[PDB]
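Q: Can you keep this structure in mind? I'll have questions shortly.
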Amino acid sequence: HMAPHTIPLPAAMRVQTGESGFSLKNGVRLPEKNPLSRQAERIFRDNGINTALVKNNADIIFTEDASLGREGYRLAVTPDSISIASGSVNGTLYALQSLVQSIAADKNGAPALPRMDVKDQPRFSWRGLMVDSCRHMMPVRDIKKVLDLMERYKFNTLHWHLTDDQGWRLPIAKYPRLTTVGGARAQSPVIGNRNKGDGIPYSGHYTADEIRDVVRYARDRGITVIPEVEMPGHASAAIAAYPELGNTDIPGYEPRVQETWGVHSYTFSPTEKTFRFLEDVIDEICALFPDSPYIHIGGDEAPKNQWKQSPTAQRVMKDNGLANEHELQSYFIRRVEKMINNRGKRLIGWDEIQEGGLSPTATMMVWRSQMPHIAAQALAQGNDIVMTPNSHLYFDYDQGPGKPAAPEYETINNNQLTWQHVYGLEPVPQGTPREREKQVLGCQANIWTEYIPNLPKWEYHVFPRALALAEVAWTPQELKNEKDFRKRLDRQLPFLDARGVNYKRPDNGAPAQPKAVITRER
Ligand SMILES: CC(=O)N[C@@H]1[C@@H](O)[C@H](O)[C@@H](CO)O[C@H]1O
């Protein structure tokens with residue numbers, strides 16, 4: 001039998017390629033009473049293997065071992081049975097995904113599994129992708145395709161970037177204008193000519209039932225959805241909907257849902273009214289994401305100028321003994337953190353949240369790789385971090401050669417972040433004390449959508465880079481090997497082809513689906 005092509009590479013795997021394996025030519029019999037068989041049914045059928053729910057003498061034996069924890073598993077494949085041990089449902093999902101990526105043709109060309117044993121568990125507990133639904137919005141049906149592929153590669157976290165300057169997508173019943181006004185912009189930058197507007201309104205939001213459906217579908221695939229509501233910056237859509245939430249006393253105050261990309265100046269005012277609005281929003285977020293351990297508050301790229309120009313903000317600073325607008329930002333984050341903690345969740349924010357003082361309880365999402373001291377200081381102060389470095393995991397960035405020259409394939413910049421570059425990432429900062437390595441929760445790629453209007457382009461930007469990230473996030477650093485990874489990656493392509501995924505071809509860099517239509521039309 002050929003060697004398994006599983007990505008991420010398991011931590012321990014012994015394959016006896018010369019021994020008799022388990023033939024799949026007649027499908028797999030699943031124990032009908034075990035709820036886990038429903039997930040096995042789904043995963044085997046995704047890979048072209050027939051299944052049947054049987055009362056007696058199933059082929060798969062599910063066993064429980066609490067020592068395997070939330071995500072660890074064991075696999076034992078003999079000619080007689082396929083045994084899967086886990087400590088939780090998600091460990092079983094991961095065993096099943098490893099199993100299907102161990103399928104190879106037998107002597108007669110029928111699918112079979114080798115005689116093999118696997119014991120596996122992830123290096124990092126946070127293994128994420130971030131979807132930006134604000135710059136362009138992707139429908140639930142497309143998010144579900146993303147979630148299916150995330151489970152296959154053992155990603156466990158979808159960070160959902162739901163509010164920004166160019167659109168607010170998160171349904172809040174108490175403040176309907178956030179979506180009816182804040183969900184709509186009058187135009188977008190022209191594709192191929194970002195410095196001009198297209199004159200075409202662009203709007204959308206998720207309904208409450210759609211939010212909950214995504215959360216549930218993700219959870220059934222082992223994925224926790226973590227919501228992000230941006231503050232105090234990236235707030236133009238919310239402020240356009242409710243102008244009293246911004247710095248209304250500045251010269252030239254004219255909030256609007258923004259039509260252009262980049263950093264915008266409209267920040268929330270640090271007032272009691274704004275804090276009550278945010279508490280109301282956080283309350284509804286907790287109802288929509290009841291199982292999320294975190295609420296991401298954003299915190300990036302909030303220019304201080306409007307606060308400098310606002311007598312209201314200056315008075316808040318004097319009231320609270322704040323010497324400058326960085327301390328004002330720290331104060332803002334501290335007050336929102338209390339709202340989140342009072343609902344039993346943890347705050348996470350982009351690495352700008354250390355400005356004016358990093359809360360000792362906040363979790364930091366590290367993205368500005370050009371400022372390595374920020375992550376080092378956060379770790380030294382005892383804080384947990386998640387690594388989303390712009391040096392490696394900004395999947396809006398370009399890749400290696402081979403892409404079409406057409407404007408539809410344009411990207412934000414000409415930085416080439418290839419899958420090879422991603423594969424060489426090591427998330428733990430150099431010189432981190434051994435006892436502080438547990439504060440590095442994991443890593444995640446961010447897929448900003450200024451230049452990604454729809455799913456085929458999203459797939460080109462994300463695959464195969466996310467497969468390299470999946471291995472970085474799961475596999476021990478010392479087991480990574482680019483040459484072997486390429487072999488396994490090449491063996492993933494038939495599965496991705498059968499789903500019509502528009503990945504960037506490893507061989508020549510062209511789209512796998514060169515005729516896919518990339519459009520803003522929804
Ligand atoms: C935390 C973060 O990444 N902030 C912005 C982001 O809003 C934008 O979409 C991205 C495009 O690369 O550029 C970053 O500066």
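The chain as shown is numbered from 1 upward.
Heads up, header says this was done by X-ray crystallography, 1.5 Å.
Quick reminder: no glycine exception, Cβ is built from N, Cα and C everywhere.
According to Swiss-Prot:
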type     : residues                                                               : note
BINDING  : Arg135, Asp300, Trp367, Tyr394, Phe395, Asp396, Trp448, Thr449, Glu450 : substrate binding site
ACT_SITE : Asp164                                                                 : active site, charge relay system
ACT_SITE : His234                                                                 : active site, charge relay system
MUTAGEN  : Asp300 to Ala (Swiss-Prot position 326)                                : Specific activity is decreased by 99% with a 145-fold reduction in kcat/Km value compared to that of wild-type
MUTAGEN  : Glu301 to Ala (Swiss-Prot position 327)                                : Specific activity is decreased by 86% with a 10-fold reduction in kcat/Km value compared to that of wild-type
ACT_SITE : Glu301                                                                 : active site, charge relay system
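Neighbours and distances for these, please.
A: Annotation for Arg135 (substrate binding site): same-chain Cβ neighbours under 8 Å, separated by at least 6 residues, are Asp164, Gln166, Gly167, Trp261, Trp448, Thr449, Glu450, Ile452.
Under the three-state DSSP scheme, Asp164 (active site, charge relay system) falls in the coil class.
Secondary structure at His234 (active site, charge relay system), as computed by DSSP, is coil. Around the Cβ of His234 (active site, charge relay system), 28 further Cβ atoms fall within 10 Å across all displayed protein chains.
Around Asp300 (mutagenesis position), taking its Cβ as the centre, 16 other Cβ atoms fall within 10 Å, counting all chains.
Long-range Cβ proximity for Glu301 (mutagenesis position), meaning a same-chain Cβ under 8 A and a gap of 6 or more residues, is found for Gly233, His234, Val263, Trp350, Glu352.
Look at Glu301 (mutagenesis position): DSSP puts it in coil.
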Q: Between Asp300 (mutagenesis position) and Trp367 (substrate binding site), how many Å separate their Cα atoms?
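A: Between the alpha carbons of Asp300 (mutagenesis position) and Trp367 (substrate binding site) there are 10 Å.
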Q: For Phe395 (substrate binding site), which residues of its chain lie six or more apart in sequence with Cβ-Cβ distance below 8 Å?
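A: Looking at Cβ-Cβ distances below 8 Å from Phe395 (substrate binding site), excluding near sequence neighbours, one finds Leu417, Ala445, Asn446, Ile447, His461, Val462, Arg465, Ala466.
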